[PDB]
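Heads up, the thing below is written out as structure tokens.
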Amino acid sequence: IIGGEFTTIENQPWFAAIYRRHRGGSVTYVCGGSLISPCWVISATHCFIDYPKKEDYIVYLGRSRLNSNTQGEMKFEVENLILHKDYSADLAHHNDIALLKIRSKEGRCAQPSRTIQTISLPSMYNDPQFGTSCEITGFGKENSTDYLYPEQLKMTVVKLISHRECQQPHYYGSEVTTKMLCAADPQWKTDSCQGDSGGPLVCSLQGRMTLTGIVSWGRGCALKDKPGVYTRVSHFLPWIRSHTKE
Ligand SMILES: Nc1nc2ccccc2s1
């Protein structure tokens, strides 16, 4: 997250931190995700496509720090890693959505607590109007030029951009489809960045906090006329519903 503010997991208790174990034993951060039911985390396919083997991954819930344990956190293995079969990449990632079925070493799913909660899905084809303020959360870079990721979780606020505006040549042209959502700051001063992929774009939809988007792609970070692009969750409900019975 470029700009914005530090936070803790109590302010985004559905946030999942996803790591990969290497041969040799070293563990590195992959991407964010969101707990949508006790056994299911939703994220982005592009985070996993190069290493599609479920055994490679570790998921934490209730974690506020990147490389230290948070009191109360839960650690899970990935029982199933489900990637979208229509995924494609050209800048733009199409159908950039993934499901992780989580399972602890003891065979259990997430147990809700002060630091671990689920986020509601939107109803179909129901999104906030352009100009609406939403929140994004992640452990991604704080500056495009940084090498390190922040040790503490961050969040910021971005505003939804209409498809009409995002499709202008001077924005992203045809790279953006109707299954994607653009969001940015009016001054371009805050944005998602490398390492934020897979995490939640959350909007309040009729009084309910709702998973409107999943961090997917963008040209650079916090650049004029280059918004963050998000998988439009409300266009994938049948896919999510079918695959969460797996
Ligand atoms: N504005 C955005 N920059 C990035 C970088 C990596 C992934 C997602 C995004 S969205």
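Numbering, chain A: per Swiss-Prot, residues 179-268, 270-425 in sequence.
Note that Cβ sites are derived from N, Cα and C of the backbone, with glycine treated the same way.
Here is what Swiss-Prot records for this protein:
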type     : residues  : note
ACT_SITE : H224      : active site, charge relay system
ACT_SITE : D275      : active site, charge relay system
MUTAGEN  : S323 to E : Abolishes phosphorylation, proadhesive function and ability to induce chemotactic response; when associated with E-158
ACT_SITE : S376      : active site, charge relay system
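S323 (mutagenesis position) and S376 (active site, charge relay system) have their C-alpha atoms 14 Å apart, to the nearest angstrom. Taking a Cβ cut-off of under 6 Å from any atom of ligand 1, the recorded positions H224, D275, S323, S376 reduce to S376. For the recorded site, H224 (active site, charge relay system), the DSSP three-state label reads helix. Neighbour list (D275 (active site, charge relay system), Cβ cut-off 8 Å, at least 6 residues apart, same chain): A222, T223, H224, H262, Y265, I393, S395, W396, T410. Look at the recorded positions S323, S376 and count other Cβ atoms within 10 Å of each Cβ; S323 has the fewest. Look at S376 (active site, charge relay system): DSSP puts it in coil. A simple way to gauge crowding: the CB of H224 (active site, charge relay system) has 20 other CB atoms within 10 angstroms, across all the protein chains here.
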